[PDB]
Amino acid sequence: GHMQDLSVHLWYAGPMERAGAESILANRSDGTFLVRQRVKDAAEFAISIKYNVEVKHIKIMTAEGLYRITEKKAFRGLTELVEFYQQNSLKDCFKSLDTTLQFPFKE
Amino acid sequence: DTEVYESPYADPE
């Protein structure tokens, strides 16, 4: 939008909050995922995914202008991270998360 | 509301 407005991504809940993220996800099926931001203090990011009637919210690291759900990875853009994992289990990046980007919470 | 994503898990050195 104005720049890196990830909000354009169906899985981007943008201003949504964690508890809020869980609200939809909690109601959605396992695998349901999304991303959100609202801490107008730290330009950080985190992905939220539905797992076993529960939601997994993992924070994304930022340093080299790269995005990673784990201190061991790095992507150039959420969309390249999220949409790329659609075919790569999150457990490969996530710590406990054992699934893939099944569907966005916005769906 | 005033909550967010704490940190499910992280990997140390």
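One is the number of the first residue shown, and numbering goes on along the chain from there.
This deposition comes from solution NMR.
Yeah, the Cβs are placed from backbone N, Cα and C, and that goes for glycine too.
Taken through DSSP, the domain 'SH2' (A:11-105) splits into 21 helix, 28 strand, 46 coil. The domain 'SH2' feature in Swiss-Prot is assigned to A:11-105.
While the structure shown retains the original residue, Swiss-Prot records the mutagenesis experiment A:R36 to L (Swiss-Prot position 696) with this note: Loss of interaction with SYK. Listed in sequence order, A:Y12, A:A13, A:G14, A:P15, A:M16, A:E17, A:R18, A:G20, A:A21, A:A46, A:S48 are the same-chain residues at least 6 apart in sequence whose CB falls under 8 Å from the CB of A:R36 (mutagenesis position).
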